[PDB]
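One structure is given below, encoded as structure tokens.
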Amino acid sequence: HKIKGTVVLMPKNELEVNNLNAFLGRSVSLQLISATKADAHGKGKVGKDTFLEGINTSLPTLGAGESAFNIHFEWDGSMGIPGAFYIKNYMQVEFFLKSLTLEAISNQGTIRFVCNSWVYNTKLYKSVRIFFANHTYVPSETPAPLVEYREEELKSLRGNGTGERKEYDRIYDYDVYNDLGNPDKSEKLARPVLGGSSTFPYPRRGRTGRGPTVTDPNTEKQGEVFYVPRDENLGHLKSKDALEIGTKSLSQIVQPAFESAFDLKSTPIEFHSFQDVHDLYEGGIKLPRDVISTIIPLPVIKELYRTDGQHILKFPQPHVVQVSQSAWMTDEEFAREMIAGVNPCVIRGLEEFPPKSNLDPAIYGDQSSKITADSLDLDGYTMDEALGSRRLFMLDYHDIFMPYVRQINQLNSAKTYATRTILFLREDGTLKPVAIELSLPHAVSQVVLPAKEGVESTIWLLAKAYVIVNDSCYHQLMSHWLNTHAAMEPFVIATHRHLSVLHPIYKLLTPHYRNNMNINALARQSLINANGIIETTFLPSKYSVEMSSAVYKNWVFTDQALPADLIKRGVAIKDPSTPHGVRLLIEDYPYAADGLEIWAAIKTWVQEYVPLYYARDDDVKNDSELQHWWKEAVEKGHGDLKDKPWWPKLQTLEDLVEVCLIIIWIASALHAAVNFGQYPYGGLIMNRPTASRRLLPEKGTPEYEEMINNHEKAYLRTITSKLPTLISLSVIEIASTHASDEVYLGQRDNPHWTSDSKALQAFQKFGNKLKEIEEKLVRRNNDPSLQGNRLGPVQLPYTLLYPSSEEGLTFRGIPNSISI
Ligand SMILES: [Fe+2]
């Protein structure tokens, strides 16, 4: 009556960022739980404590850091078929359980458990850790002897909403963004609570429970570690893959070290020519020994720079200068990066002229554009013909920036304009910028037109920089932080609270959450906190995160679907005669054209997976875990917007498909497209400035004369200063790196995630289509008719939506999740 089992675990030291015999004896007990035989109270019968017997060295399938143990369970004919197990760790040190495999049992001959969980000493847990077999069950199909265990494990994951969360807790719950300020250190570091009001609505984040500050009971006190539920806090076999901790080290160690060197006046405070900037990746920058000594031993940080270990630090050469050092300065590239750059999804089509503002004129005055139709060079078209043939588009930030420019322009080292850019689609299918409008409140507007000669060519170059400062802010805080990182976290929380590990939709979605809560927590601690990396390098300083709350007011879940976005922005129209059901108005638009192929692939996968478990609309309605999950994700997780009419109701098969498709799209391809191009395009600070420090010089001043004689200096005085540049380059270099243990779209981290062979086959064909799509995109980049937008004058093929990637700074590869 003995069942042979194999346990696979990883000792803690393998996964730490920096013998086996101790696991034998009576150090680790497992008890099997019956799926088919119940006790008096209807719960599956539990077997006896069984201990690890010996090491299994002759297991061929083991990966790095993994060890296997033999175990034998006495299990007689009264016990039935195992469907779960308890495990108790009596050691003092936690370990990472991977799997349990039982042999020669059940009609399938083998029962597989995939656990991937941290198991601490049984004393630290209020209830015993339980793990289920790899079957998939909607709630009403749960074997009756497991139903109660399923419900109790979910209760355990929800907690009660009280207490300070400890490292070993696995408790998922919501709180507002009240942990970014630090008013107990200084009132200067006070920040508004984001979330829970109509003024400052925001997605919720993971609750940590550290308790209130003394100066403000609405704000959470600081802590050395921002808690995440334990199995969200990913360990890695290689310390260099722990990218998420780099922002912490950059903020706490590296940044102070850089600041010291500059205050020392050992390095010049400012760039004085463009060559000073290019030197950063050619010969490097000389810094004091003390400062280099702080970098070279730090894991993760030590990979960002070449160094001789004493005085020289050198950044990698950014892709956007790999061929032409100057091409970024062309109007062609400026426009091309709005459809193929780091932030390719804000441009809008223009259907009337001039553009209008929606801001209240009683407060802001007339905000109607001062651009005149007759002033534009539209390659011979008239305005009427350009409008009617859908060849006018705008990159418009006026209404986003104008209600904040007064507050920003009062900061010491910040000056900005609210901008509008007009773009004309030429006959060759490339976009041409034809006007920039620079606005100030109280409104004052200057229109700048393209010029290649004279003083007006410098005013135009600077005007482009003010536009890109707007765009960089919007990219970092809205396109990137708000729309991917922050919008996704509530869905992660709700999924673990309300869908069992056994649930088919849990298995569909959870790979697309990998590392998301982890990076978000570390970001709240060191990236978007008061005086953190964003606040000290990007234009809006202390207003940065609140701006993203102002924009979240206009966030609509169903408008995150790629076809809906394209139609909403007026760059595509509905067309059922086309493959994707939408016709692009910029035909070669590289982000959208490739993205539609990825979107369609995900859609087929979701459409082939969901019907395996839901045959009719009523099955969706009658899934209580699914209904509670969606109710809480809307009413709590995105609860400041719970009264909007556009939320799906989750009453049909079609709704469930669309809800899961949008979530997967956001976590994978959308985040990839806006994230992994940051250093390739923005590693040159002149191409993607993060801040502007002055307004345009007035005629008759020294600054204006400087413009005439020394345009490179005029440009550098206006954009990001040298010291914040070094910090921002470092953080976007981290963000643009693929860890070697990344899981890419089309892959999973274990081949036994379900026992359902039909789901496995559907997942196999998904991965097969992704390979077909990659070949198609490779062909697009080699098509000479598409070079103008897919490569441009920088000659940088658009690879950001290729599915697969090796490790490193590759400018390709779509991860499953928001993992950095
Ligand atoms: Fe990211």
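Per Swiss-Prot, chain A residues shown: 6-23, 31-454, 462-839, in order.
Recorded method for this deposit: X-ray crystallography, 1.9 Å.
Any Cβ shown, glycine's included, is placed from N, Cα and C.
Sequence annotations record features per position, and here Swiss-Prot assigns Fe cation binding site to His499, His504, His690, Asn694, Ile839 based on experimental evidence. Remark: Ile839 (Fe cation binding site) has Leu255, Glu256, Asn534, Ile538, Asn694, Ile753, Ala754, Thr756, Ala758 as non-local neighbours, by Cβ distance under 8 Å and separation of at least 6 in sequence.
Every protein chain considered, the tally of other Cβ atoms within 10 Å of the Cβ of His494 (mutagenesis position) stands at 25. One mutagenesis experiment catalogued in Swiss-Prot, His494 to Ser, is accompanied by this note: 8% of wild-type activity.
Where Swiss-Prot documents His494 to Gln as a mutagenesis experiment, the accompanying text is: 37% of wild-type activity. In this structure, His494 (mutagenesis position) is part of a helix by DSSP.
In Swiss-Prot, a published mutagenesis experiment is listed as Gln495 to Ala, annotated Reduces catalytic activity. In this view, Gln495 (mutagenesis position) is surrounded by 31 other Cβ atoms within 10 Å of its Cβ, with every protein chain counted.
Annotation of the published mutagenesis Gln495 to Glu in Swiss-Prot: No effect on catalytic activity; the original residue is retained in the structure shown.
Take the CB of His517 (mutagenesis position) and look out to 10 A: across all protein chains shown you find 23 other CB atoms. Mutagenesis annotation in Swiss-Prot: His517 to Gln, described as 33% of wild-type activity; the structure shown retains the original residue.
Classification of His522 (mutagenesis position) by DSSP places it in coil, neither helical nor stranded. While the structure shown retains the original residue, Swiss-Prot records the mutagenesis experiment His522 to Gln with this note: 1% of wild-type activity.
The 10 Å shell around the Cβ of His531 (mutagenesis position) contains 27 further Cβ atoms across the protein chains shown. Under its mutagenesis annotations, Swiss-Prot gives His531 to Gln the following note: 20% of wild-type activity.
Annotation of the published mutagenesis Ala542 to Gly in Swiss-Prot: Changes reaction profile to produce almost equal amounts of 13S- and 9R-hydroperoxyoctadecadienoate; the original residue is retained in the structure shown. Around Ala542 (mutagenesis position), the C-beta neighbours below 8 angstroms that are at least 6 residues distant in the chain are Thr259, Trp500, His504.
What Swiss-Prot says about the mutagenesis result for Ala542 to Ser is this: Little effect on reaction profile. For the recorded site, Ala542 (mutagenesis position), the DSSP three-state label reads helix.
Under the heading of mutagenesis, Swiss-Prot lists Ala542 to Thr or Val and annotates it as follows: Complete loss of activity.
Cβ neighbours within 10 Å of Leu546 (mutagenesis position), excluding its own Cβ and spanning all shown chains: 24. Among the mutagenesis entries in Swiss-Prot is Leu546 to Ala, noted as: Reduces catalytic efficiency more than 14000-fold; when associated with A-754.
Under the heading of mutagenesis, Swiss-Prot lists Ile553 to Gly and annotates it as follows: Reduces catalytic efficiency 230-fold. DSSP assigns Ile553 (mutagenesis position) to coil, not to a helix or a strand. Its own atom aside, the Cβ of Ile553 (mutagenesis position) has 23 Cβ atoms within 10 angstroms in the protein chains shown.
Cβ neighbours within 10 Å of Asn694 (mutagenesis position), excluding its own Cβ and spanning all shown chains: 22. Mapped onto three states, the DSSP output places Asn694 (mutagenesis position) in helix. As a published mutagenesis entry, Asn694 to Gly appears in Swiss-Prot alongside the note: Reduces catalytic efficiency 5-fold.
According to Swiss-Prot, the mutagenesis experiment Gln697 to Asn or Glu carries the annotation: Reduces catalytic activity.
Proximity to ligand 1 (Cβ under 6 Å from any of its atoms) holds for these mutagenesis positions out of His522, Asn694, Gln697: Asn694.
Around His499 (Fe cation binding site), the same-chain residues at least 6 positions away in sequence with a Cβ under 8 Å from its Cβ are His690, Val693, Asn694. The Fe cation site is set by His499, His504, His690, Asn694, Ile839; from the centre of their CB atoms, other residues of the chain with a CB within 8 Å are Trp500, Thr503, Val693, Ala754, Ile837.
The Cβ neighbour count for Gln697 (mutagenesis position), using a 10 Å radius over every protein chain in view, is 26. Separating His454 and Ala462 are 7 residues for which the deposited structure gives no model; the Cα atoms of the pair are 4 angstrom apart. For the pair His494 (mutagenesis position) and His522 (mutagenesis position), the C-alpha distance works out to 36 angstrom. Each residue contributes its Cα atom, and for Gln495 (mutagenesis position) and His517 (mutagenesis position) these two points are 32 Å apart.
Summarising the environment of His504 (Fe cation binding site), the number of other Cβ atoms within 10 Å of its Cβ, over all protein chains shown, is 24.
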